[PDB]
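**Student:** Got a structure for you, written out below as structure tokens; questions coming shortly.
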Amino acid sequence: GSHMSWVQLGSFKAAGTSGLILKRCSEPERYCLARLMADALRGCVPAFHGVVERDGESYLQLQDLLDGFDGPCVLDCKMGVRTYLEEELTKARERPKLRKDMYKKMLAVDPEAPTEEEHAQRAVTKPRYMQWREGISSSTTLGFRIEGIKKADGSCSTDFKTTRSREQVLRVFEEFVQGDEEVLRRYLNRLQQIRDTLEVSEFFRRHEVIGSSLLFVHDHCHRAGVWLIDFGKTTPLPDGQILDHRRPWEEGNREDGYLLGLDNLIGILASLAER
Ligand SMILES: Nc1ncnc2c1ncn2[C@@H]1O[C@H](COP(=O)(O)OP(=O)(O)NP(=O)(O)O)[C@@H](O)[C@H]1O
Ligand SMILES: O=P(O)(O)O[C@@H]1[C@@H](O)[C@@H](O)[C@@H](OP(=O)(O)O)[C@H](OP(=O)(O)O)[C@H]1O
Ligand SMILES: [Mn+2]
Ligand SMILES: [Mn+2]
């Protein structure tokens, strides 16, 4: 029905118009959604209708991706081998912002993960925290990770920080689709068509795509959709340089491994389909 329905049952706000949702405006994301409405990827992303002012603050007017669905099941998949901007590595070297919260969140999962100095600081840098998160999840090895699942009653889970192996990921999607062969076939058809669109997209070859997700939505009527969301960390390459989105990331090359992720994701769903 609507995302705000689930939020009720915080960058998001209810829109006045039916089938729309408001997201806190960010300059990079607004720039990206405007470009995307004129790109090959237009149909692979939520409709962007412009910006509205609400309680003296700027909001993106977006398609509510849950509108078409009757009690939607939702899975958010963060795409890429790298999940932070290269500029974070520079800031952490010249002027580190020590994060006590990120130390705690790290300590919780692996008490041996922090260094002697991090233990002394009770704090880590963001890039260090994000690189650690990439390695204990599937991000580093498969180029994506499951972030959360969110059904319509309100039953939700974010308990996937150590979902890392191909077979672990397959079992999460297995549980998500609950043996619905039609939903899985539709998901795979949609991902195949998204990969084809990304491989010809003028936007995609010219932009570093960090921290974006694929949103999987299905319902008990076997309706299934997938969209790219969250362009808040998607930035243009300088002087007409391009990415292949498959080759390994090395500081300076701005590679995101987005298509390495999508290739592996398609391979896992295709594997599940044959079980
Ligand atoms: N257009 C949309 N329609 C419906 N639901 C949406 C839409 N965009 C986002 N959502 C939901 O909101 C969640 C967060 O979206 P996202 O764009 O990643 O926001 P964010 O504030 O950047 N969150 P995060 O990346 O986790 O720090 C998604 O996982 C969906 O469940
Ligand atoms: O709690 P988690 O999931 O272990 O870590 C989150 C991470 O998932 C992501 O939401 C990140 O925001 P980003 O993608 O850079 O916009 C957050 O960073 P920050 O706290 O907002 O700096 C970081 O904490
Ligand atoms: Mn996001
Ligand atoms: Mn985000």
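The count begins at 1 with the first shown residue.
Per the header of the entry, the method used was X-ray crystallography, 1.7 Å.
Each residue, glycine too, has its Cβ placed from N, Cα and C.
Sharing the record's features from Swiss-Prot:
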- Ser11, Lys23, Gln63, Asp64, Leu65, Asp76, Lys150, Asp230: ATP binding site (BINDING)
- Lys78, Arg99, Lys126, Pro127, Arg128, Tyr129, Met130, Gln131, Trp132, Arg133, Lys233: substrate binding site (BINDING)
- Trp6 to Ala (Swiss-Prot position 188): Decreases to 44% of kinase activity (MUTAGEN)
- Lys13 to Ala (Swiss-Prot position 199): Decreases to 80% of kinase activity (MUTAGEN)
- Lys78 to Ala (Swiss-Prot position 264): Loss of kinase activity (MUTAGEN)
- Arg133 to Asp or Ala (Swiss-Prot position 319): Loss of kinase activity (MUTAGEN)
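Could you place these features in context, so I can see how deep they sit and what lies close by?
**Tutor:** Applying an 8 A CB threshold to same-chain residues 6+ apart, the list for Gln63 (ATP binding site) reads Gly19, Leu20, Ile21, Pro46, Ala47, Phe48, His49. Following the DSSP three-state reduction, the secondary structure of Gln63 (ATP binding site) is strand.
The Cβ neighbour count for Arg133 (mutagenesis position), using a 10 Å radius over every protein chain in view, is 20.
Under the DSSP three-state reduction, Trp6 (mutagenesis position) is assigned to helix. In this view, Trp6 (mutagenesis position) is surrounded by 18 other Cβ atoms within 10 Å of its Cβ, with every protein chain counted.
Following the DSSP three-state reduction, the secondary structure of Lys13 (mutagenesis position) is strand.
For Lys78 (mutagenesis position), the number of other Cβ atoms no farther than 10 Å from its own Cβ, over all displayed protein chains, is 23.
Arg133 (mutagenesis position) falls within a helical segment according to DSSP.
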**Student:** Same chain only, sequence gap of 6 or more: which residues have a CB within under 8 Å of the CB of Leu65 (ATP binding site)?
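**Tutor:** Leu65 (ATP binding site) has long-range Cβ partners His3, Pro46, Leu215, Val217, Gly225, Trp227, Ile229.
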**Student:** Which residues of the same chain, at least 6 positions away in sequence, have a Cβ lying under 8 Å from the Cβ of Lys126 (substrate binding site)?
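**Tutor:** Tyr84, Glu88, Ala92, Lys97, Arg99, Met102 - these are the non-local Cβ neighbours of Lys126 (substrate binding site), listed in sequence order.
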**Student:** Using a Cβ cut-off of under 6 Å to any atom of ligand 4, determine which of the binding-site residues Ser11, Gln63, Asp230 qualify.
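**Tutor:** Once distances to ligand 4 are taken from each Cβ, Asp230 fall under 6 Å.
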**Student:** What are the non-local neighbours of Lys150 (ATP binding site), defined as same-chain residues 6+ apart in sequence with CB under 8 A from its CB?
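**Tutor:** Spatial neighbours, sequence-distant, of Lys150 (ATP binding site): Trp6, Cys73, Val74, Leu75, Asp76, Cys156.
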